[PDB]
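Worksheet for the structure shown next.
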Protein chains: 4
Amino acid sequence: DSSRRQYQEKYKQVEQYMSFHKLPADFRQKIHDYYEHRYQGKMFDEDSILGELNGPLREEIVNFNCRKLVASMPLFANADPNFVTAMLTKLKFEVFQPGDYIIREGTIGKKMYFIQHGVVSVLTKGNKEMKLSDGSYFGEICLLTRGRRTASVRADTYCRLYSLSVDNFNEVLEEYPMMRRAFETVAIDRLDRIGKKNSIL
Amino acid sequence: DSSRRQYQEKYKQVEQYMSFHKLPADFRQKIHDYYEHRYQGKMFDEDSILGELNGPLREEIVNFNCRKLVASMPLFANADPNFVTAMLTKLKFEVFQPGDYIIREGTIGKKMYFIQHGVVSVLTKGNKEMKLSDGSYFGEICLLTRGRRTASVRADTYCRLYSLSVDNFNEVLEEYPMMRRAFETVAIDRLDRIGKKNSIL
Amino acid sequence: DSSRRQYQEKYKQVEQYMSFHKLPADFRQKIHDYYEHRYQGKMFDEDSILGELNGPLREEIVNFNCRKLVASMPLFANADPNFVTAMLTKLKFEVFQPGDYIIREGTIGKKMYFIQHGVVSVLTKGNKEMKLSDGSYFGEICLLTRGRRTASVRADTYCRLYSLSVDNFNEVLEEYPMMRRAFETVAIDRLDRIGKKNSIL
Amino acid sequence: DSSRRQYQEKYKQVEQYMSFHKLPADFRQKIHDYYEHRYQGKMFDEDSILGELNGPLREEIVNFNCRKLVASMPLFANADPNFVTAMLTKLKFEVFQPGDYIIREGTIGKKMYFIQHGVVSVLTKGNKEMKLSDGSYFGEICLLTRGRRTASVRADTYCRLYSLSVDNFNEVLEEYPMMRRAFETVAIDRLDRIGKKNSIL
Ligand SMILES: Nc1ccn([C@@H]2O[C@@H]3COP(=O)(O)O[C@H]3[C@H]2O)c(=O)n1
Ligand SMILES: Nc1ccn([C@@H]2O[C@@H]3COP(=O)(O)O[C@H]3[C@H]2O)c(=O)n1
Ligand SMILES: Nc1ccn([C@@H]2O[C@@H]3COP(=O)(O)O[C@H]3[C@H]2O)c(=O)n1
Ligand SMILES: Nc1ccn([C@@H]2O[C@@H]3COP(=O)(O)O[C@H]3[C@H]2O)c(=O)n1
């Protein structure tokens, strides 16, 4: 309805922006496709909508929208549902396109990512490429060590990801501190295969 | 007028949101009813309205809207009206529905609640259920001990509540510090019946 | 133009708010008059307008709008115009109505006030009433001592005031620290007449 | 399209603002010209547009819009493109008019400036005037010493500048710390000609 119109009017706004800045045709179409995969023809002022509600209704909503994500990921599926709800209410949906570098190996990490749908490639100068996909997560190491990205991560397909910031990642682990051990265990496993080890875990 | 229209257009926005995320029929009606109890057919950009005013007019307004809350609650009714005004200007109105868990026993507390209208149930694994209702308040213990919720609290009816955040709760007790003793006294009483005691009070 | 319409539509929004909360007739008219003295039939999204500009244009604008305030107040009139400009760009315009208590004697101070037009009464339990008016300022003591209001201040007429917050008051005195001595001198004078003295000045 | 209309309606809003505050004719035209050089007939809610996108698309966009700035400025042109991208995503576009004092010699520095197009004059009481122009930058010293502006800087022509705040300047140099040495080297050179020296560099 008026969400279909909001999508349209917002995209025309994007169209005049690229017109104004004279971006090439291929870049414009790339932005067109992002816009279609990410919003799918409707646009919602989601912060304002859920802010009209209360905690229980918001929590009931995120749990419904993410049933598949929760169900297919053992970390969430077997955890205390209150831990899950706390994580879910802070996830932010993001779409990446084939070839995008989601994470660069040198940099500082400010967020981790949960793969709802898609394939990514884990890359280090000096090892092979492992694939991660639906039900998996990545970017957690830098969050735990407070260090620097131990690899680059690259979208292979269109990716529908849910991201979690370092602050919210930590606010949720102060609460429910048993769950940090669950993250470190897999992080230790993954480091041991990329020829790495680290005392901090 | 245009507040009746704002209610309508905002709710249709909510309607397309649940349509987009394919929520079941019972959940949609539950959200419909919340929306009717909480906004009652009109929607006001209340932050912007009261921000157009000045301190005295804002203070005169909250005191008028809350005469009954103040009058039926001894803590406010017999306190220094400036203490009351300071508390009132930071309360945030909230509606909960039957069955909602307002507070879960394990968690960290970030706010307390004043009952304008409604009945709630106080619940601990290992004690009976006490009811609280109009003129009463709850969630104050965690605010004082800076600890962890000593019980769960559950809406029995539709509840019209006014919430107060930990920060504002503390900003108002630094000012007017005699009023903290008033909170602790009742908190000590309530702990002594749920078989509990605590040195911090 | 569309600022006259914005005034109208915004006020009708206020009208439905008081209708919804059933405020009495005298309080509604009091709010009507405030709205007319404060906005004078036009409403401007002033943060957004001046944010479209740059520093020099903003500084040239506040200096023009406040020529009279600056010219009739020795503190500003003889100060370094850069000090003045720094103060001016942080002033916030406020209107008070006869009888309003602008400052209550017990409380914590978070701002001071510069009188563009109007008369106020300085009040302490145990002294006479001094009047301040156009070209004068007040609320500065608590800002300097970081203490507690040494008196109440009460609008006698409609007052057009410019307020300055404690933070901005301090950001401007770290810069230009010679000007704090100018404030303390008058504050020491005013304390000595209300039978008071204070070491911190 | 609707960006051309947004320019128009926004400018009429500015027009009623100056009408309301009765600004003289020359000042109004000065604001008219600023508005034309700065927005060029179109207005975009740029924060919201780029916020609809993702990191890679935003980074690809700033890099395209600033190809000339990057290419003509050795500091950026020969640096690690990730350093550049980090700087670019935090630049804020600004237009200054002939005669404006961009930086005053006494003051505290909160930002530096990169000259996309324009000529400025570097001024100290007690030295000659050096000109800087396209491809050059200034305001970096105060950012490095955390001190006080070592000179005034004055627009000679219309200037199209990109500014960088002290915080973002520092967030980017914690990352990529080799680039601070590049700034200090030129800062040391520039100080040595204005008869100055400083241990902190
Ligand atoms: N054998 C490995 C090693 C690392 N990784 C992920 O790559 C991420 C890159 O950034 P990070 O924040 O260091 O966390 C890393 C792992 O999730 C992985 O998925 N498999
Ligand atoms: N006998 C008792 C014990 C506790 N309570 C309230 O339950 C709240 C649960 O969270 P809280 O923040 O620990 O504060 C508690 C009391 O208000 C109560 O109302 N009666
Ligand atoms: N003789 C006096 C004493 C005090 N005052 C002002 O009253 C203000 C009340 O709050 P304040 O922040 O303590 O600063 C005080 C003086 O400006 C005044 O105007 N004349
Ligand atoms: N010989 C010099 C000396 C100083 N400058 C610039 O002037 C700026 C004024 O503020 P700043 O922040 O101290 O940084 C200074 C230099 O960029 C310059 O461009 N050439």
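We number chain C the same way Swiss-Prot does; the residues here are 443-643, in that order.
Quick reminder: no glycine exception, Cβ is built from N, Cα and C everywhere.
Going by Swiss-Prot, these are the annotated features:
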- C:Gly581, C:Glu582, C:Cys584, C:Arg591, C:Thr592, C:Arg632: 3',5'-cyclic AMP binding site (BINDING)
- C:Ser594 to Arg: Shifts channel activation to more negative voltage, slows channel opening and speeds up channel closure. Reduces sensitivity to activation by cAMP (MUTAGEN)
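Here the features listed in Swiss-Prot are painted onto the structure.
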residue  : record                        : Cβ within 10 Å
C:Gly581 : 3',5'-cyclic AMP binding site : 23
C:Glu582 : 3',5'-cyclic AMP binding site : 20
C:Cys584 : 3',5'-cyclic AMP binding site : 21
C:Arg591 : 3',5'-cyclic AMP binding site : 17
C:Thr592 : 3',5'-cyclic AMP binding site : 20
C:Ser594 : mutagenesis position          : 17
C:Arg632 : 3',5'-cyclic AMP binding site : 18
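In the three-state DSSP reading, C:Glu582 (3',5'-cyclic AMP binding site) counts as helix. On a Cα basis, C:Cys584 (3',5'-cyclic AMP binding site) lies 12 Å away from C:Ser594 (mutagenesis position). For the 3',5'-cyclic AMP site, the Cβ centre of C:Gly581, C:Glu582, C:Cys584, C:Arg591, C:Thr592, C:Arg632 serves as reference, and the other residues of the chain with Cβ at most 8 Å from it are C:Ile545, C:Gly551, C:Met554, C:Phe580, C:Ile583, C:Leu585, C:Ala593, C:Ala629. Among the recorded positions C:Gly581, C:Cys584, C:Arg591, C:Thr592, C:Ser594, residues whose Cβ is positioned under 6 Å from ligand 3 are identified as C:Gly581, C:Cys584, C:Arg591, C:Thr592. Largest CA to CA distance in the 3',5'-cyclic AMP binding set (C:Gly581, C:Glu582, C:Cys584, C:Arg591, C:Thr592, C:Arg632): 13 Å, whole number. According to DSSP, C:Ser594 (mutagenesis position) sits within a strand segment.
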